[PDB]
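**Q** Mind having a look at this structure? Questions to follow.
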Amino acid sequence: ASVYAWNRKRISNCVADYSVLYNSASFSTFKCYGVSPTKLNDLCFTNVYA
Amino acid sequence: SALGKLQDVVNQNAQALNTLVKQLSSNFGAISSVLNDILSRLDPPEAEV
């Protein structure tokens, strides 16, 4: 979707494996602000909005 | 209330200790007031900050 009509997608009740997401080498941009990118595999979240 | 002086000493010490314990719940401008949260959340560069 475009910028003005940005979609909000609920990610919940799921087992998250961010290791494979981080191991990808075809990302133009990659940065995290409020949490370390490699620490997402230990913490537990909910209501993850994409 | 005839024994007010001793009770005031006890109460002053109790309030001081309670305030000292309560100060651990303040983040002092950090993202969290809990060290463990920052340890398990952040990258040591800014975790140090």
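Here Swiss-Prot sets the residue numbers for chain B, with the shown residues being 943-991 in order.
The header says electron microscopy, 2.2 Å.
Any Cβ shown, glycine's included, is placed from N, Cα and C.
So Swiss-Prot lists these for the protein:
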- B:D950 to N: In strain: Delta/B.1.617.2, Mu/B.1.621 (VARIANT)
- B:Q954 to H: In strain: Omicron/BA.1, Omicron/BA.2, Omicron/BA.2.12.1, Omicron/BA.2.75, Omicron/BA.4, Omicron/BA.5, Omicron/BQ.1.1, Omicron/XBB.1.5, Omicron/EG.5.1 (VARIANT)
- B:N969 to K: In strain: Omicron/BA.1, Omicron/BA.2, Omicron/BA.2.12.1, Omicron/BA.2.75, Omicron/BA.4, Omicron/BA.5, Omicron/BQ.1.1, Omicron/XBB.1.5, Omicron/EG.5.1 (VARIANT)
- B:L981 to F: In strain: Omicron/BA.1 (VARIANT)
- B:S982 to A: In strain: Alpha/B.1.1.7 (VARIANT)
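What's the neighbourhood like for these features in this structure?
**A** Its Cβ taken as reference, B:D950 (variant position) is surrounded by 10 other Cβ atoms within 10 Å in the chains shown. Reduced to three states, the DSSP call for B:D950 (variant position) is helix.
Counting Cβ atoms from all protein chains shown, B:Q954 (variant position) has 10 others lying within 10 Å of its own Cβ.
Around B:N969 (variant position), the C-beta neighbours below 8 angstroms that are at least 6 residues distant in the chain are B:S975. For the recorded site, B:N969 (variant position), the DSSP three-state label reads coil.
On its own chain, B:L981 (variant position) has B:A989 as residues at least 6 apart in sequence with a Cβ closer than 8 Å to its own Cβ.
DSSP classifies B:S982 (variant position) as helix under the three-state reduction. Of all the Cβ atoms in the protein chains shown, 14 others lie within 10 Å of the Cβ of B:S982 (variant position).
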**Q** Run a quick check on B:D950, B:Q954, B:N969, B:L981: which of these variant positions have any Cβ-Cβ distance to chain A under 8 Å?
**A** none
**Q** Give me the Cα-Cα distance between B:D950 (variant position) and B:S982 (variant position), rounded to a whole Å.
**A** 43
**Q** What whole-number Å value do you get for the CA-CA distance of B:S982 (variant position) and B:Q954 (variant position)?
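**A** Taking the Cα atoms only, B:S982 (variant position) lies 37 Å from B:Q954 (variant position).
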